[PDB]
Each structure stands twice: as C-alpha cells, then as structure tokens.
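Accompanying notes for the structure given below.
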Protein chains: 2
Amino acid sequence: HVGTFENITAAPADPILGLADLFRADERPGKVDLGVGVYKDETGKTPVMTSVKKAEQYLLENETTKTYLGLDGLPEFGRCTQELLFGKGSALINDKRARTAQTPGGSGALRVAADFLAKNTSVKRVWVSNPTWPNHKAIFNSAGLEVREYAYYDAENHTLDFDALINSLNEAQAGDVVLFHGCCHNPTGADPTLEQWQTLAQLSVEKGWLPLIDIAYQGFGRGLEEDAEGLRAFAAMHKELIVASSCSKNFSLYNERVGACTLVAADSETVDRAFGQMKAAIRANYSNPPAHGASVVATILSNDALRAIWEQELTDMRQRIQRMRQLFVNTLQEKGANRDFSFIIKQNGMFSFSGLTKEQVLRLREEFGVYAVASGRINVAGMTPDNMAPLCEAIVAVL
Amino acid sequence: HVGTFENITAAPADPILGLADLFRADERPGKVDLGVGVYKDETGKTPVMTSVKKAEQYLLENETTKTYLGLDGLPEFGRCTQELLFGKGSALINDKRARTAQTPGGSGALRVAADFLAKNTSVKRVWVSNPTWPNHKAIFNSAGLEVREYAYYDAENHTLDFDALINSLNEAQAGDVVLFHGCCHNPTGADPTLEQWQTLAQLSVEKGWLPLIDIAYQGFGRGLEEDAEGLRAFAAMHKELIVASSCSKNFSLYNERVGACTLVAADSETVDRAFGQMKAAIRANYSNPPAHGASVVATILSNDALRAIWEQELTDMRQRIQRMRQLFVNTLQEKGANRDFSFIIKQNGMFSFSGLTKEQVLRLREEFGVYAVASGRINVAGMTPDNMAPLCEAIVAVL
C-alpha cells in the first residue's frame with residue numbers, strides 16, 4: 001500500500017523566510033531591516049510592554065485555575081473589546097445587538113467568521129482590497145468562499161483611488177461580504193477619511209452587502225478613538241456587521257494570539273441566534289480560545305492605573321512611527337531624492353508601499369544591505385534616527 | 001435588503017453547557033459533579049500545578065519579547081513533545097521522520113490534521129470508536145471528511161470487545177484514517193492491551209490505512225511511558241502516522257490551549273513535504289499558536305528539577321483517580337448495590353460509563369444532586385473521600 005503522504009507536492013517556499021535567512025547570514029554591519037512584519041523600538045527590539053508585564057505578575061500571583069472557559073472565552077475581554085470597538089454607551093451595546101467571541105488572534109476571528117458564514121449563510125464571496133493583507137485570500141478560500149478584489153490603491157500616484165473603489169464595488173451584490181481595514185490599511189497605510197467611510201457605510205446599506213471590518217491596528221493611526229471612527233460609521237449605518245479585532249500589535253502580544261470575532265445584527269434575538277452557530281464554528285475548530293493574552297488585556301483595560309500606562313506605551317509607539325515617517329520624507333529630500341515621497345506622511349501605521357520596483361529592492365539588498373520585501377513594502381518601524389541617512393542615501397542612489 | 005443573518009437556523013442546545021448551567025444553579029450543598037470534563041482534586045478544585053506556577057514565574061522574569069514564532073510554534077516544545085511521545089533516542093526521531101506543529105490544544109491539532117488531509121490527500125473518511133469524544137465528528141465533518149464508527153465497547157459486559165473492533169475495521173480501506181485514543185479512552189476508560197495494540201498495528205499495516213492517535217491523557221493511565229506504549233507500537237510498525245497530543249490535562253493547562261499535531265512519514269524529505277502543506281493549513285486558520293502554555297511546558301520538561309516536580313503532582317493525580325475507582329467500587333458494595341461494579345477499577349483515567357440509564361441519571365440529578373452525563377459517563381475525579389458515601393447511597397437508591 002502506497003503512503004498517504006507519498007505524493008504530496010511541496011508547498012512553495014515562503015519568501016518571508018528566504019529573505020530572513022539571507023538577512024541573518026548577512027555579515028555586513030549597518031544592514032537595515034525594513035522587511036519585518038512587527039513593531040520595533042528605537043533599539044531594534046520588540047519588547048514586552050510594561051503594562052503587560054505588570055498584568056502577567058498579577059495573573060501569576062492570583063490565578064487559581066486553568067480550567068476551560070466557554071467557547072466565547074473570557075466575558076470581561078468580550079466587554080472591553082466591545083467598548084474599545086464601538087465606544088462606551090454605544091447603542092449597539094445597550095441594544096444588545098452585539099455578541100463577541102474571544103479568538104486566537106484576529107486571524108482566528110477571520111477564520112471563525114469564514115467558517116460560520118460558509119456553514120450558516122448564503123454568502124459565497126468576499127471582496128478584499130487590492131492590495132490587502134496577504135493572508136486574507138487563503139483564510140476565506142479554505143472555508144469554501146471565493147475572494148474577489150476591489151480597486152483601492154493607486155500605486156503610481158501613492159493614493160487611495162476612492163472613485164475607482166466605489167465604481168468597482170458596484171459588482172458586489174447584496175449577500176456578498178466586503179472586507180475593510182479598520183485603520184492603518186496593511187500594506188499601504190492609506191485609509192479612508194471620515195466622509196469616505198460615511199459614504200462607504202451609506203453605499204453598503206444601499207447595496208446590501210455585509211461589511212467585515214478587519215481592525216488590527218487601533219491606536220497605531222491617529223489615536224484609539226479616532227482609529228475606530230470608520231468602524232463606528234459602519235455601526236451607525238449597517239445593521240449587520242462582523243468585526244475581527246486584534247491585540248497582537250496594540251498590546252505587543254503577537255504570539256499569545258489575542259483577538260476577537262464580533263457579530264452585530266439587527267436585534268438581540270437575531271445576533272444571539274447567529275452567535276450560537278458561531279460557537280458551533282469554534283467548537284469544530286480549536287474550541288476554547290487561549291486564556292493568557294486575553295486575561296492580560298482584560299486586566300489592563302479593567303484597571304485605570306494599568307490602562308493609563310498601556311495607553312502611554314501605545315501612544316509612544318504611534319508617535320515614534322509618525323516621527324520616522326516625517327524623518328524619512330525630509331531625509332530623502334535632503335539627500336536629493338529625485339522625486340517626491342510626501343505620500344509617506346499622509347499614510348497611517350507601520351507599513352507603506354515604498355513605490356520601489358523589484359529591481360530597486362534587489363539592488364538595495366545586494367549593494368547597500370537595505371532589506372525591503374519584493375512588493376516594495378517597507379516597515380517604517382525598521383527606521384531609526386541613526387540608520388536614516390545611509391538608508392535614504394541608498395534609496396536615492398537606486399532611483 | 002434583507003439581513004444575511006436573518007435566516008440562520010438556531011444551533012441545537014449544547015448538552016455540556018446545559019448540564020454545567022443546571023449544576024451552577026443548584027443551591028443544594030451536597031451536590032456532586034461527576035459530569036465535568038476536567039480533573040478535580042480531593043477538595044473539588046482544579047488548581048494550577050506547582051510546576052506550572054514556577055515555570056510561569058520564570059517566563060515572567062526572563063521573557064523579553066512576544067513576537068511571532070513560526071507556524072509550528074516553539075521548537076523546544078516540539079522536541080519535548082516528540083521525546084515524550086516516542087521515547088528519547090527513538091529511531092523515528094533519529095531518522096528525522098517526525099515533524100511537530102504546536103497547536104491550540106489537541107482540538108486545534110485534530111482540526112489542523114483534518115484540513116491538512118482534506119486539502120492534500122486522497123483521504124475521504126475518518127473512523128472513530130463507538131463511543132468517542134463528542135467533538136471528533138464535528139471537527140472532521142467541518143473539513144468535509146466523512147466520519148464512520150467502528151466497534152469498541154461492550155456496554156452490558158463492561159469490556160473492550162476486541163473481536164468486534166477488528167471485524168468492523170475490515171470495512172476500513174487503504175487511505176482511510178482510523179482514529180485511536182492513545183490511552184484512557186474517553187469516555188469508557190477501556191484500553192487495548194499491549195498485544196491488542198500490536199495486533200491493531202499489524203492490521204493497519206496489512207490494510208494500509210492511516211492511524212491517527214488522539215493522545216490527551218498520557219500519564220493519567222499507568223504512567224508516562226506506559227501510556228505511550230500503544231503509540232510506540234504503532235510507530236514501530238507503520239511508516240506514516242498522525243498524532244494529536246494535548247497538555248490540557250496532564251499539565252492542567254486546559255485554557256491555555258497547549259497541544260500538537262505530529263506528522264510521521266517514511267523519511268525526512270517526505271515528512272517535510274507533508275509538513276509544509278500542514279503549515280499552509282495552519283496559516284489559513286489561526287496562524288501562530290499561543291506561546292504561553294507551550295513555553296510553560298517546554299520550561300518544565302527541559303529542567304530536571306521542575307520536571308520531577310511535575311511528574312510528582314501528575315503521579316498524585318493518576319493515583320488519586322485509581323484510589324477513587326477502588327473506593328467507589330468498595331463503597332457501592334457496602335451500601336448494598338444490587339450488582340457488581342468491579343469493572344471500574346480495571347479501567348484507566350477519569351472516565352467510565354457507569355451503566356446507568358438516562359432514567360437513572362435523571363433521577364440522580366433531580367433527587368440526589370448527583371450529576372452525570374446522559375450517556376451515564378462519570379468522572380471519578382468528581383469523587384472524594386467526603387462525598388463518596390452520599391454519592392454511593394444515591395446510586396444504590398436508583399438501581
């Protein structure tokens with residue numbers, strides 16, 4: 001009997017990995033890593049937040065059991081997530097129109113949402129932005145959902161081509177899902193404005209598709225509250241919603257897998273009914289969500305002192321990012337970049353498309369030991385006041 | 001436009017949640033919980049293990065980042081897992097034929113295996129024992145895999161009906177999956193003997209199906225190495241295996257979601273092709289596994305002093321279960337039970353089928369505040385020296 005695994009065809013090599021091998025094997029001093037997918041401080045590190053440490057000490061000292069919680073995870077985390085997302089006093093919360101399941105990251109939430117949709121609804125297709133987060137397609141496809149792209153980023157001109165977005169979405173029908181990045185679009189950093197969000201909200205009500213809000217960077221853009229404005233415009237308008245939230249980035253809890261899938265429906269009865277089917281989706285997957293990270297978040301958010309410390313820590317991260325964006329533009333100018341990079345200061349979060357070609361990226365690695373990804377995505381958190389000059393000089397030189 | 005969530009049909013009520021809810025509402029002081037699915041100590045609690053508290057203190061003091069690890073999680077965890085499962089200095093490990101992905105629980109490991117199989121192999125059908133752990137069917141069905149049942153437990157006579165097992169498995173073809181519980185079969189507690197495992201192993205070789213060992217109770221049965229004997233009997237023989245292991249129970253880390261999916265192929269190169277595809281299944285799901293629990297386990301297993309502390313508390317738990325099995329059997333006789341229950345002491349782990357009807361289970365609950373699952377499954381860890389008398393008096397009353 002031939003093996004079950006015998007004829008499996010190797011998965012394509014992960015370029016996210018090939019590049020990271022190169023970098024580690026590169027012995028040149030002053031190599032610059034703009035390819036990384038996480039936040040890094042001015043020293044090139046991704047530390048545990050102080051607020052997070054304090055909470056972990058609190059859990060060490062006080063937790064008395066690791067016994068399972070329900071499939072929807074820690075209730076307090078569900079409440080905190082909801083208030084962060086919709087704002088305290090939200091009519092969604094008061095009207096009990098929203099149910100939240102803690103999940104293993106925003107990723108888990110996306111997959112839970114997809115399994116739930118494919119299994120219980122007529123949804124057959126999900127619209128995502130071009131470009132979008134690389135993992136979106138595979139998550140939805142795996143649940144049997146087709147993924148379509150809508151127009152978003154004008155790459156030659158470094159803009160959110162809003163007119164093209166709108167027009168391309170006319171092909172989306174009632175009953176499709178349309179996925180929108182809550183804030184700090186990944187990888188472009190180009191976000192709708194408040195009014196564009198309001199327009200999008202209004203169109204979704206008119207067209208009848210289901211919005212899904214992927215919000216993984218709340219607090220990395222303009223501020224905690226400001227970064228949710230777009231979601232809340234959707235909440236005021238469309239009576240059904242799915243939100244996949246994440247604490248990986250805004251709590252630097254990446255590997256603890258802290259996120260949430262929130263269903264919103266027209267009334268309590270409908271959302272509760274939907275939610276029982278969501279539990280079934282979770283039960284058929286990994287069942288209970290991991291407690292540690294979520295308890296950390298709930299401990300922090302439930303406590304005023306701890307909450308203050310976390311918000312300042314998050315603000316610091318947000319402001320360093322904005323500082324590097326500004327410095328990048330100014331230093332390219334100073335070093336004589338033969339074109340304008342001002343778009344960089346109009347974008348939010350860690351990631352922008354540098355607008356470099358794959359040839360330029362190649363040369364930047366080989367010749368200057370500056371590492372970006374093939375798409376030209378750069379992570380501005382990879383920048384520091386100390387590596388900026390040689391970084392920008394390298395870029396100027398390949399233009 | 002009509003909602004997308006409007007016509008979702010309600011999920012069936014969850015009997016496990018339902019029982020848990022009824023028990024919580026029961027204000028009767030002598031109520032007894034033999035329904036829960038977790039270990040409990042002589043005081044009725046499910047404490048965090050001393051070894052785990054120590055390892056969590058260590059992580060608190062040492063950890064300096066929470067950045068993503070690979071899709072297979074923490075390498076030390078994978079190594080400790082493989083050694084626990086196959087034996088240090090295993091030819092499997094030596095030949096580099098095994099690859100381990102840390103997963104969110106054995107549940108996550110079962111789902112990952114299922115998606116992996118559906119997407120990359122000719123596998124259409126998974127065979128499980130009647131009876132089995134309740135979530136098996138949901139998990140494999142969600143991946144589009146048909147679940148079929150094979151013969152296992154003789155309920156009237158309280159035995160593993162091994163001739164029934166073998167004959168019903170004749171229906172299982174090459175490239176089917178057949179799932180076995182490694183040890184402490186849930187819910188019967190009736191395990192194959194070594195020679196039965198060897199026979200089973202020889203049969204799967206002859207017929208050509210793919211063995212999946214769900215092993216969640218290593219160390220709860222006869223001891224760590226003894227409970228792994230069945231798995232090693234399969235490993236010694238079959239060129240391919242899948243193992244879905246869990247630490248929820250043997251470390252009392254239930255809600256941290258610590259487990260693994262281990263693939264085993266004929267050679268390194270082949271298991272590598274298989275495992276990369278598995279990584280793609282994980283990437284389409286929750287991506288990275290949750291760190292905290294796997295780190296705790298890696299820290300404990302990798303330190304001689306902590307491991308000994310862990311093995312001790314686990315021995316305490318295994319031994320407490322066996323004592324309750326014995327005391328239960330003995331107190332039933334002394335209270336006048338109208339039939340013999342000595343099959344109980346022969347069976348392994350927290351769970352046995354009591355043989356009580358749903359009529360009896362029901363009366364037990366309502367009249368005596370004694371909770372068991374409708375199938376009559378009982379959790380002996382729900383027993384103590386203090387509650388044993390009222391408990392056995394209740395059972396005798398409904399016999």
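The first residue you see is number 1, and the count goes up from there.
Quick check of the header: X-ray crystallography, 2.2 Å.
Every residue, even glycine, has its Cβ placed from backbone N, Cα and C.
What Swiss-Prot says about this one:
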BINDING   A:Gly37, A:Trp133, A:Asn186, A:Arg377  L-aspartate binding site
MUTAGEN   A:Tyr68 to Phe or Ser (Swiss-Prot position 65)  Slight changes in activity
MUTAGEN   A:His136 to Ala (Swiss-Prot position 133)  Slight increase in maximum velocity of the overall transamination reaction between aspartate and 2-oxoglutarate
MUTAGEN   A:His136 to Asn (Swiss-Prot position 133)  Decreases to 60% in maximum rate of the overall reactions in both directions
MUTAGEN   A:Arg283 to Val (Swiss-Prot position 280)  Reduces first-order rate constant over 25000-fold
MUTAGEN   A:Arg377 to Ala (Swiss-Prot position 374)  Reduces first-order rate constant about 10000-fold
MUTAGEN   A:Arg377 to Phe or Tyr (Swiss-Prot position 374)  Second-order rate constants are reduced by >5 orders of magnitude
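A map of Swiss-Prot features onto the structure.
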residue: A:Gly37; record: L-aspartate binding site; DSSP (3 states): coil
residue: A:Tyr68; record: mutagenesis position; DSSP (3 states): coil
residue: A:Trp133; record: L-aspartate binding site; DSSP (3 states): coil
residue: A:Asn186; record: L-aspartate binding site; DSSP (3 states): coil
residue: A:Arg283; record: mutagenesis position; DSSP (3 states): helix
residue: A:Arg377; record: mutagenesis position; DSSP (3 states): strand
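A separation of roughly 32 Å, to the nearest angstrom, links the Cα atoms of A:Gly37 (L-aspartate binding site) and A:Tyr68 (mutagenesis position). A gap of 13 Å separates the Cα atoms of A:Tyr68 (mutagenesis position) and A:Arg283 (mutagenesis position). Maximum C-alpha to C-alpha distance over the listed L-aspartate-binding residues A:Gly37, A:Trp133, A:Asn186, A:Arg377 is 11 Å. For the recorded L-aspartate site, residues A:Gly37, A:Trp133, A:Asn186, A:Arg377 set the reference point as the centre of their Cβ atoms, and the other residues of that chain within 8 Å of it by Cβ are A:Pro134, A:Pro187, A:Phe351. Reported as a whole number, the C-alpha separation between A:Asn186 (L-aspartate binding site) and A:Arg377 (mutagenesis position) equals 10 Å. All protein chains considered, the CB of A:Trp133 (L-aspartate binding site) has 20 other CB atoms within 10 Å. Neighbour counts were taken as the number of other C-beta atoms within 10 angstroms of each residue's C-beta; across the mutagenesis positions A:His136, A:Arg283, A:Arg377, the minimum falls on A:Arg283. There are 17 other Cβ atoms within 10 Å of the Cβ belonging to A:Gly37 (L-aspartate binding site). A simple way to gauge crowding: the CB of A:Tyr68 (mutagenesis position) has 19 other CB atoms within 10 angstroms, across all the protein chains here. Every protein chain considered, the tally of other Cβ atoms within 10 Å of the Cβ of A:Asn186 (L-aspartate binding site) stands at 22.
Proximity to chain B, defined as a CB-CB distance below 8 A, holds for A:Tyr68, A:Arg283 out of the recorded positions A:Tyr68, A:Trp133, A:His136, A:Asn186, A:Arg283, A:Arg377.
Considering only the recorded positions A:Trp133, A:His136, A:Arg283, A:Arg377 (mutagenesis position) has A:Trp133 as its nearest partner by CA-CA distance. It is 26 Å from the Cα atom of A:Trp133 (L-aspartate binding site) to that of A:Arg283 (mutagenesis position). Each residue contributes its Cα atom, and for A:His136 (mutagenesis position) and A:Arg283 (mutagenesis position) those atoms are 22 Å apart.
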